[PDB]
Amino acid sequence: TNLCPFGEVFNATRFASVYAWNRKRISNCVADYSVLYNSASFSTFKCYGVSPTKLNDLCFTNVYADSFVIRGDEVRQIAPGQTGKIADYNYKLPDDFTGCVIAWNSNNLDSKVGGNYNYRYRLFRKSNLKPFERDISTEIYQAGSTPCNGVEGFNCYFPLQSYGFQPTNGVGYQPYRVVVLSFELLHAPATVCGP
Amino acid sequence: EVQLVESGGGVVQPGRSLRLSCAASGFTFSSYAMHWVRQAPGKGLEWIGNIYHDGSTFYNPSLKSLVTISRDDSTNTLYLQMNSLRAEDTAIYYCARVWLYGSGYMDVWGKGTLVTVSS
Ligand SMILES: *[C@@H]1O[C@H](CO)[C@@H](O)[C@H](O)[C@H]1NC(C)=O
């Protein structure tokens, strides 16, 4: 009978970076999705494998809310089958993904006049990430034909690069908050239901 | 020209604090992000921390609460406070500089400082 804590997810004060995205397990509650779609705050509300209108009528199990902050033109990369820095090295969605990607502009919270430097993306990884795999490991990596055995060789590249968030930036570079809801369609007893 | 110099190394007791300084000369300290890296004898390089112009400090998940990165922009210097020194922190420390408007290339490096912990 109790409500699901979407307020603790969407209306949180701080979001984690896309390399270290926050995963919250939502279970044992009634989820009212009608306050999400009818809100005009969300610029992107794209659901794969389920219609958003039907979200109230279905009972899910193991609902996951994945929250992070990415820039404006990378929101298209939060989709199945997309390529880019975020899809390959930061946050990968499976090909058989069922769920919803919700993203909204957060320029008035996540930008500072001198530049906000709290959100960082994994610029490079040795291989592409597996679906729903998190890489919080920050490791020094080499450059080519010379090893990273000190300063002696070609200087060693760092994987994590911070976003330059300023309020004067044009759209597409502005901070966008992304919450990815992931569901499972009726296998074990369902714990998250609509009204 | 561009130059990074460090100070604060020596032989100290374990658990006593240290303050390693990285002075930058020849370039404006802004618009670049500063890194602290250490390498142990017989081991490869290990990244410690990052600090930006905002004051956002990012640490390695492997080591927590041992270090504190403190930037200062009046005199273009970078400070590291090391607390609760363990025996395994014997290492050569390096100060690194990345440009914020490019890939994460660390460009010029500090010469390094030696920290030896003993009992
Ligand atoms: C976030 O706060 C606003 C403030 O009125 C509220 O309308 C909105 O429903 C909140 N979001 C959630 C998911 O509860």
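Per Swiss-Prot, chain A residues shown: 333-527, in order.
This entry, so its header tells us, was determined using electron microscopy, 3.0 Å.
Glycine is treated like the rest: Cβ placed from N, Cα and C.
Recorded in Swiss-Prot as a natural variant, A:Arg346 to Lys carries the remark: In strain: Mu/B.1.621. Neighbour list (A:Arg346 (variant position), Cβ cut-off 8 Å, at least 6 residues apart, same chain): empty.
Looking at Swiss-Prot, the entry for natural variant A:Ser371 to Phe says: In strain: Omicron/BA.2, Omicron/BA.2.12.1, Omicron/BA.2.75, Omicron/BA.4, Omicron/BA.5, Omicron/BQ.1.1, Omicron/XBB.1.5, Omicron/EG.5.1. For A:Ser371 (variant position), no same-chain residue 6+ apart in sequence has a C-beta under 8 angstroms from its C-beta.
There are 15 other Cβ atoms within 10 Å of the Cβ belonging to A:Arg408 (variant position). One entry in Swiss-Prot concerns the natural variant A:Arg408 to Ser. Its note says: In strain: Omicron/BA.2, Omicron/BA.2.12.1, Omicron/BA.2.75, Omicron/BA.4, Omicron/BA.5, Omicron/BQ.1.1, Omicron/XBB.1.5, Omicron/EG.5.1.
Its Cβ taken as reference, A:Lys417 (variant position) is surrounded by 17 other Cβ atoms within 10 Å in the chains shown. A:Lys417 to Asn appears in Swiss-Prot as a known natural variant, with the remark: In strain: Beta/B.1.351, Omicron/BA.1, Omicron/BA.2, Omicron/BA.2.12.1, Omicron/BA.2.75, Omicron/BA.4, Omicron/BA.5, Omicron/BQ.1.1, Omicron/XBB.1.5, Omicron/EG.5.1; May enhance affinity to human ACE2 receptor.
Swiss-Prot gives this note for the natural variant A:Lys417 to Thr: In strain: Gamma/P.1. A helical conformation is recorded for A:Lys417 (variant position) in the three-state DSSP classification.
The number of other Cβ atoms within 10 Å of the Cβ belonging to A:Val445 (variant position), over all protein chains shown, comes to 8. For the naturally occurring variant A:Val445 to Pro, Swiss-Prot gives the following note: In strain: Omicron/XBB.1.5, Omicron/EG.5.1.
Around the Cβ of A:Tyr453 (variant position), the same chain contributes A:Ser349, A:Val350, A:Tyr351, A:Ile402, A:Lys417, A:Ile418, A:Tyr421, A:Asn422, A:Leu492, A:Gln493, A:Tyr495, each under 8 angstroms and 6 or more positions distant in sequence. Mapped onto three states, the DSSP output places A:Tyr453 (variant position) in strand. Here Swiss-Prot notes a natural variant, A:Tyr453 to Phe, with the remark: In strain: B.1.1.298.
Under DSSP, A:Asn460 (variant position) is assigned to coil, being neither helix nor strand in the three-state scheme. Cβ neighbours within 10 Å of A:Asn460 (variant position), excluding its own Cβ and spanning all shown chains: 11. For the natural variant A:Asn460 to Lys, Swiss-Prot gives this note: In strain: Omicron/BA.2.75, Omicron/BQ.1.1, Omicron/XBB.1.5, Omicron/EG.5.1. The structure shown keeps the original residue.
The Cβ of A:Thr478 (variant position) has A:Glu484, A:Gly485, A:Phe486 as same-chain neighbours under 8 Å, each 6 or more residues away in sequence. Secondary structure at A:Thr478 (variant position), as computed by DSSP, is coil. What Swiss-Prot notes for the natural variant A:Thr478 to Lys is this: In strain: Delta/B.1.617.2, Omicron/BA.1, Omicron/BA.2, Omicron/BA.2.12.1, Omicron/BA.2.75, Omicron/BA.4, Omicron/BA.5, Omicron/BQ.1.1, Omicron/XBB.1.5, Omicron/EG.5.1.
According to Swiss-Prot, the natural variant A:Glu484 to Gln carries the annotation: In strain: Kappa/B.1.617.1. Under the three-state DSSP scheme, A:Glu484 (variant position) falls in the coil class.
A natural variant is reported in Swiss-Prot for this position, A:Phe486 to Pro, and the note states: In strain: Omicron/XBB.1.5, Omicron/EG.5.1.
The secondary structure of A:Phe490 (mutagenesis position), as reduced to three states from DSSP, is coil rather than helix or strand. Here the residue is the original one, while Swiss-Prot reports the published mutagenesis A:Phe490 to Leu with the comment Increased resistance to neutralizing antibodies and human covalescent sera neutralization.
Listed in Swiss-Prot is the mutagenesis experiment A:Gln493 to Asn, annotated as follows: Reduced host ACE2-binding affinity in vitro. A:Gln493 (mutagenesis position) is surrounded by 20 other CB atoms, counting those within 10 A of its CB over all protein chains shown.
A:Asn501 (variant position) carries neither a helix nor a strand DSSP state and counts as coil. Residue environment of A:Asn501 (variant position) contains 17 other Cβ atoms, counted within 10 Å of its Cβ in all protein chains. Per Swiss-Prot, natural variant A:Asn501 to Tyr is noted as: In strain: Alpha/B.1.1.7, Beta/B.1.351, Gamma/P.1, Theta/P.3, Mu/B.1.621, 19B/501Y, Omicron/BA.1, Omicron/BA.2, Omicron/BA.2.12.1, Omicron/BA.2.75, Omicron/BA.4, Omicron/BA.5, Omicron/BQ.1.1, Omicron/XBB.1.5, Omicron/EG.5.1; May enhance affinity to human ACE2 receptor.
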Practice problem: Kindly assign A:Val445 (variant position) to one of the three DSSP-derived states: helix, strand or coil. | Solution: coil
Exercise. Write out the long-range same-chain contacts of A:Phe490 (mutagenesis position), meaning residues 6 or more apart in sequence whose Cβ is under 8 Å from its Cβ.
Key: A:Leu455, A:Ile472
Quiz item: Including all protein chains shown, what's the count of other C-beta atoms within 10 A of the C-beta of A:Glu484 (variant position)?
Solution: 9
Quiz item: Which recorded positions (A:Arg346, A:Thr478, A:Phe490, A:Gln493) come close to chain B, taking a Cβ gap under 8 Å as close?
Solution: A:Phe490, A:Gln493
Self-check item: Spatial neighbour of A:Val445 (variant position) that is closest, considering only the variant positions A:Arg408, A:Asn460, A:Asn501 and their CA atoms
Solution: A:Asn501
Quiz item: Counting every protein chain present, what is the number of Cβ atoms, excluding its own, within 10 Å of the Cβ of A:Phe486 (variant position)?
Solution: 14
